[PDB]
Amino acid sequence: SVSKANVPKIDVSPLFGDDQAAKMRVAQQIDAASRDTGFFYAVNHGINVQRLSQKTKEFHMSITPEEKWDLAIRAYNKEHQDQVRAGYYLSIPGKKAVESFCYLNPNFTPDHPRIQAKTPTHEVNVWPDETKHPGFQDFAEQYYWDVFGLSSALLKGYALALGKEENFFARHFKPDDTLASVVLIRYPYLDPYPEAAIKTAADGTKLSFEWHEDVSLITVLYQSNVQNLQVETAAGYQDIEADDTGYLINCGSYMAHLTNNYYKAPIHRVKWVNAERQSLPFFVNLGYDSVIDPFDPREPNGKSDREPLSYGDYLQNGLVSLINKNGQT
Ligand SMILES: CC(C)[C@@H](NC(=O)[C@H](CS)NC(=O)CCC[C@H](N)C(=O)O)C(=O)O
Ligand SMILES: [Fe+3]
């Protein structure tokens, strides 16, 4: 009644090295995965995900309602009009099970020119008290750059897969202006589980989050070992097996745009599971002014009749639309 999707596990370690042929074989595997279901697992990535899960758990389980209010985004706290992206996404006992904490580029400070110019989507991160959550901010900022490094290498594999020089994407993925974000999501075990937090799909499947396309260039996701994701194919939704040692990768609607849908943004949804688990996405976003000219790999000339799309305008409209369709997280 429900089959399983083919999600290959790609050894991405050659993307850090100098062997050019080895990197082409990795690119071929990305091309194959990106043309099939759209998902693949990155293995041999060199990020310590045990420390990731541990520190994220200690933070989620030790934060108090008082601290949540102080870190809340404007959707939950009228006083924080400047917190549209970064801050805490409170759960609602009896109505909403999920909660999360989002933070952005640690370089976004009051001295940063984008912050001074008050450019949309740019915000300064808010953190809990170092005394109540010792070492959390240091760990979170370090992880941001660890996963930034992995993302930079993956984008070289995507560039080689499409026939471009390995810096075709990475040249727009810079530490000093990237709009990428880290989200630390908790899916709690609840007994009883509130029926108001469970959505019923058209095919009857119980969901925690409805179908969607990612607002990103690529999505780099770590999850605990609890099956939950489903990818849409022509023959219905397929389960994505879980793996808590690797990173699940998939393209966003910005990749689909600039490749004229050669690399589709796979539609996927989150099944409902009453289990304590973690979902830790890192959304690979470019700079607010970053523009990549669209092209079509299918065409010998690569000519495409698609308008170039500023990543700032794409992200701004994309985040809003995702809230109107699937709701406030
Ligand atoms: C599918 C998972 C990655 C995860 N879902 C998600 O993270 C969902 C769908 S990709 N993403 C969002 O709601 C957008 C968060 C963007 C963030 N606040 C920001 O300022 O950039 C889950 O487990 O719900
Ligand atoms: Fe998604």
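In order, the residues displayed for chain A correspond to 3-331 in Swiss-Prot numbering, which applies throughout.
Heads up, the Cβ atoms here are built off N, Cα and C, so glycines get one too.
Look at Swiss-Prot and you will find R87, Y91, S183, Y189, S281 tagged as isopenicillin N binding site, backed by experimental evidence. Counting every protein chain shown, 23 other Cβ atoms lie within 10 Å of the Cβ of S183 (isopenicillin N binding site).
According to Swiss-Prot, the feature Fe(2+) binding site maps to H214, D216, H270. Contacts of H270 (Fe(2+) binding site) defined by a Cβ separation under 8 A and a same-chain sequence distance of 6+ are given as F41, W213, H214, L231, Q232, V233, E234, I242, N252, in order along the sequence.
The 2-oxoglutarate binding site feature in Swiss-Prot is assigned to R279. All protein chains shown were included, and the count of other CB atoms within 10 Å of the CB of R279 (2-oxoglutarate binding site) stands at 19.
If you look up Swiss-Prot, you'll see 176-288 marked as domain 'Fe2OG dioxygenase', on the strength of sequence analysis.
In Swiss-Prot, a published mutagenesis experiment is listed as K98 to E, annotated Strongly reduced the catalytic activity. In three-state terms derived from DSSP, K98 (mutagenesis position) belongs to an extended strand segment. Every protein chain shown contributes to the tally, and the Cβ of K98 (mutagenesis position) ends up with 16 other Cβ atoms within 10 Å.
Looking at Swiss-Prot, you'll find the mutagenesis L223 to I or V noted as follows: Strongly reduced the catalytic activity. Neighbour list (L223 (mutagenesis position), Cβ cut-off 8 Å, at least 6 residues apart, same chain): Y249, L250, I251, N252, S281, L282, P283, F284. Under DSSP, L223 (mutagenesis position) is assigned to a strand (E or B) in the three-state scheme.
Per Swiss-Prot, mutagenesis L231 to I or V is noted as: Strongly reduced the catalytic activity.
Looking at Swiss-Prot, the entry for mutagenesis of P283 to L says: Abolishes the catalytic activity. When secondary structure is read from DSSP and collapsed to three states, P283 (mutagenesis position) falls in the strand class.
The Cα atom of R279 (2-oxoglutarate binding site) lies nearest to that of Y91, taking the binding-site residues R87, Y91, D216 as the candidates.
Each residue contributes its Cα atom, and for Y91 (isopenicillin N binding site) and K98 (mutagenesis position) these two points are 11 Å apart. Compared over the binding-site residues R87, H214, the count of CB atoms lying within 10 A of a residue's CB peaks at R87. A Cα-Cα distance of 23 Å separates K98 (mutagenesis position) from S183 (isopenicillin N binding site). Between the CA atoms of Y189 (isopenicillin N binding site) and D216 (Fe(2+) binding site) there is a gap of 19 Å. According to DSSP, the secondary structure content of the domain 'Fe2OG dioxygenase' (176-288) in residues is 9 helix, 48 strand, 56 coil. Residues within less than 8 Å, Cβ to Cβ, of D216 (Fe(2+) binding site) and separated from it by at least 6 positions along the same chain comprise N252, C253, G254, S255, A267, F285.
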